[PDB]
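Report on the structure given below.
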Amino acid sequence: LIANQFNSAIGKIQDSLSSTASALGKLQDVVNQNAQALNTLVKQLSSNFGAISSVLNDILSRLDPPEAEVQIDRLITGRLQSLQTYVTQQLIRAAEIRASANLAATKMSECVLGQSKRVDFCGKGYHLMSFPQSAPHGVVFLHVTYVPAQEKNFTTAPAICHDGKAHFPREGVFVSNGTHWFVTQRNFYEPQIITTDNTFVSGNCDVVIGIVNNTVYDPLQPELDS
Amino acid sequence: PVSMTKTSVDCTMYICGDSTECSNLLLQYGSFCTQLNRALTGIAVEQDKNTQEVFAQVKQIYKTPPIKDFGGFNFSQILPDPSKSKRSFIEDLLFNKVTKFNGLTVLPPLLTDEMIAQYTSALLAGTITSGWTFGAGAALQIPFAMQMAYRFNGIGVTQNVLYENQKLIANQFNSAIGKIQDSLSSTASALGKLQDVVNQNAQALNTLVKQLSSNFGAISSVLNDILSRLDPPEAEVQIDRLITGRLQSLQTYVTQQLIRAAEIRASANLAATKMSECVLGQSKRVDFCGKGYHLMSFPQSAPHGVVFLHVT
Amino acid sequence: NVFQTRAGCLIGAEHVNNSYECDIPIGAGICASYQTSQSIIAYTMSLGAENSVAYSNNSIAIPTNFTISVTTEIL
Ligand SMILES: *[C@@H]1O[C@H](CO)[C@@H](O[C@@H]2O[C@H](CO)[C@@H](O[C@@H]3O[C@H](CO)[C@@H](O)[C@H](O)[C@@H]3O)[C@H](O)[C@H]2NC(C)=O)[C@H](O)[C@H]1NC(C)=O
Ligand SMILES: *[C@@H]1O[C@H](CO)[C@@H](O[C@@H]2O[C@H](CO)[C@@H](O[C@@H]3O[C@H](CO)[C@@H](O)[C@H](O)[C@@H]3O)[C@H](O)[C@H]2NC(C)=O)[C@H](O)[C@H]1NC(C)=O
Ligand SMILES: *[C@@H]1O[C@H](CO[C@@H]2O[C@@H](C)[C@@H](O)[C@@H](O)[C@@H]2O)[C@@H](O[C@@H]2O[C@H](CO)[C@@H](O)[C@H](O)[C@H]2NC(C)=O)[C@H](O)[C@H]1NC(C)=O
Ligand SMILES: *[C@@H]1O[C@H](CO)[C@@H](O[C@@H]2O[C@H](CO)[C@@H](O)[C@H](O)[C@H]2NC(C)=O)[C@H](O)[C@H]1NC(C)=O
Ligand SMILES: *[C@@H]1O[C@H](CO)[C@@H](O)[C@H](O)[C@H]1NC(C)=O
């Protein structure tokens, strides 16, 4: 059953990617931002900044150096300011991309090379593993996670008394279908008889709040009787 | 801190307010306005993205049951009460401890404070009634005493330690919440982090505006005054000086905003991580969730930011 | 036909009493979307279907089945 669910889920990923493309907005946004930065940088070349003509050779020809100097100096100031603005945009955007790259490195080291227990760090749900896939200027993870599905409203109790002593479940929780009592692991209903092995004793009936009487079976009574 | 104030600045009405000659001069500098406007809009949207990532992590909007059988713990100082702004008490203490002519529009945040309060009440009700499970899938209710049993057993302390000391732990937790209430209500230098962001942006705006009253080497800092006092064959030069000056001031402000917004986004991603790992579950990263072994946490909104109560 | 929001003056969208997920953000919590002959409506976005967990002092809900989702994360 797990195999079939995992295969079908991979298939749904295949389809989701193949049909809609707004899932890859993150990479496309970086590419478009840099393309527009370059296009603005270039289109700044066609501006006068208060000079005569946006072409350099044209100013060198149309005038004399005693004024081509001033016109040029204006163009140089303008283009230099535009260039610094572009480089500052690039510095900031590169700091941000380095942030996402360190984050991806962490996510691959903790989420592929091992199984993590950081909630929602590796896809919504309990984390099982992940597989990376390349993508143009970036990475794409497939967080294979485990999600509990369909529950039941059981009745519980923090401990049970059998012989005056309190009994707490070793690794599980005490549930009851209204008729009997069982101890079951927290994440998957799999009831078990409450032996003296599933539980461990402590104190007496007095102190815990909400305890319920019951009979904790003991595996030694059969052999001891026989 | 989670978000700045979404500010937008019309380049033109700033640099060349109501002077056609000035606008037509500015057009010679090219696409600087388009660039600055696009940058400030990028920031102004990243803010709403930040708040979205920090708070909107719950799929539904849970609600505590009306009765309050929580094994003896008392959450009335953090759960909402309908008697106000449907916020809670400590959210109020937080909201009280924190205290236009030139295109300086201040857009409103997409999530209004009531909706932020509803998100945080949802996360709080989920953590109270369902443990961490509401962050892994469908919320599964479980008596609070047992949830603290699991939280203990998670840090290497068997359950009977909790069950035998339930009343003592309840009293300690209630009294600690009370001390938080007092600590916030009396001193206010605990909220220095949010107030510092607000003041930094206020001073940035005030410097931007007070740059309007500078000559940059021109005749008079007023535009119409230069247009009147002289002729275009010299008003052009005087203006061009004013435009260069105001444009430089505007770029400096927008660069300050870009950097400060990168920093606030750093703190917002950190808050998102801290809420996903520290509320929606119990962490084992030392000192990541308050000094000590970590038991759980409850978030509380605050003007442009979040405030956790790491119960450890 | 002419709505007045805490963001500004919306022109050309009906103001509904309903509440759906935010499709196009506006501000101050208002979100607009194109829906049913149809038109553009501007509502106050809803945060999700409210839900009251049947909490008690002795009721626990345990799963019986599981599903293996496979999500994607792009960086
Ligand atoms: C736990 O959940 C899984 C969910 O996949 C359950 O398995 C699925 O159960 C449904 C309902 O019976 C199956 O659908 C039916 O499949 C049969 C196969 O011949 C078909 O005749 C029906 O028309 C319908 O499609 C589905 O196949 C099945 N999935 C797998 C992979 O077996 C599973 O039963 C649940 N566990 C428990 C204990 O309920
Ligand atoms: C573990 O530490 C806790 C710390 O709270 C201990 O509980 C506290 O113990 C002090 C000392 O006895 C109590 O103070 C006294 O309370 C009585 C109550 O009537 C009063 O008559 C005295 O004047 C004094 O105030 C305090 O109440 C108590 N706190 C609680 C919540 O019970 C606890 O005893 C320690 N455990 C062990 C095993 O020592
Ligand atoms: C849980 O059981 C205790 C005691 O259990 C009794 O003694 C056991 C050895 C076994 O024979 C059980 O069937 C008995 O019920 C109960 O404590 C008693 O409560 C009664 C009041 O009904 C009181 O008269 C007795 O003195 C108490 N003590 C004993 C030793 O009987 C307790 O009430 C039970 N609780 C629940 C929720 O069932
Ligand atoms: C939980 O704590 C609140 C206070 O945070 C308690 O409310 C107090 O109740 C007493 C008795 O009714 C009053 O004297 C106080 O004035 C109340 N204070 C406030 C701030 O309301 C409440 O009793 C505690 N217990 C429960 C079960 O809610
Ligand atoms: C739960 O609350 C009901 C309400 O009266 C009470 O009768 C019962 O004893 C309580 N049980 C526990 C374990 O708190």
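The numbers used for chain C are those of Swiss-Prot, and the residues that appear cover 641-676, 689-727, in sequence.
The way this entry was determined, per its header, is electron microscopy, 3.7 Å.
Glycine is treated like the rest: Cβ placed from N, Cα and C.
A mutagenesis experiment is reported in Swiss-Prot for this position, C:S673 to A, and the note states: No effect on O-glycosylation by host GALNT1. According to Swiss-Prot, the mutagenesis experiment C:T676 to A carries this note: Partial loss of O-glycosylation by host GALNT1. Per Swiss-Prot, natural variant C:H655 to Y is noted as: In strain: Gamma/P.1, 19B/501T, 19B/501Y, Omicron/BA.1, Omicron/BA.2, Omicron/BA.2.12.1, Omicron/BA.2.75, Omicron/BA.4, Omicron/BA.5, Omicron/BQ.1.1, Omicron/XBB.1.5, Omicron/EG.5.1. Listed in Swiss-Prot as a natural variant, C:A701 to V is described as follows: In strain: Beta/B.1.351, Iota/B.1.526. Here Swiss-Prot notes a natural variant, C:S704 to L, with the remark: In strain: Omicron/BA.2.12.1. Here the residue is the original one, while Swiss-Prot reports the natural variant C:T716 to I with the comment In strain: Alpha/B.1.1.7.
All features noted in Swiss-Prot, drawn onto the structure.
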residue : record               : Cβ neighbours (10 Å)
C:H655  : variant position     : 16
C:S673  : mutagenesis position : 16
C:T676  : mutagenesis position : 6
C:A701  : variant position     : 8
C:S704  : variant position     : 15
C:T716  : variant position     : 13
C:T716 (variant position) - helix vs strand vs coil (DSSP): coil
Variant positions, contacting chain B; criterion Cβ under 8 Å; candidates C:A701, C:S704, C:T716: C:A701, C:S704
Chain A contacts among the recorded positions C:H655, C:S673, C:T676, C:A701, C:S704, C:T716 (Cβ under 8 Å): C:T716
From recorded positions C:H655, C:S673, C:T676, C:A701, C:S704, the one whose Cα lies nearest C:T716 (variant position): C:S704
When distances run from the Cα of C:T676 (mutagenesis position) to each of the variant positions C:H655, C:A701, C:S704, the nearest one: C:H655
Spatial separation of C:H655 (variant position) from C:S673 (mutagenesis position) - C-alpha basis, Å: 11
Contacting recorded positions, sequence order - C:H655, C:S673, C:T676 vs ligand 1, Cβ under 6 Å: none
Mapped DSSP class for C:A701 (variant position), helix or strand or coil: coil
Rounded Cα-Cα span from C:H655 (variant position) to C:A701 (variant position), Å: 21
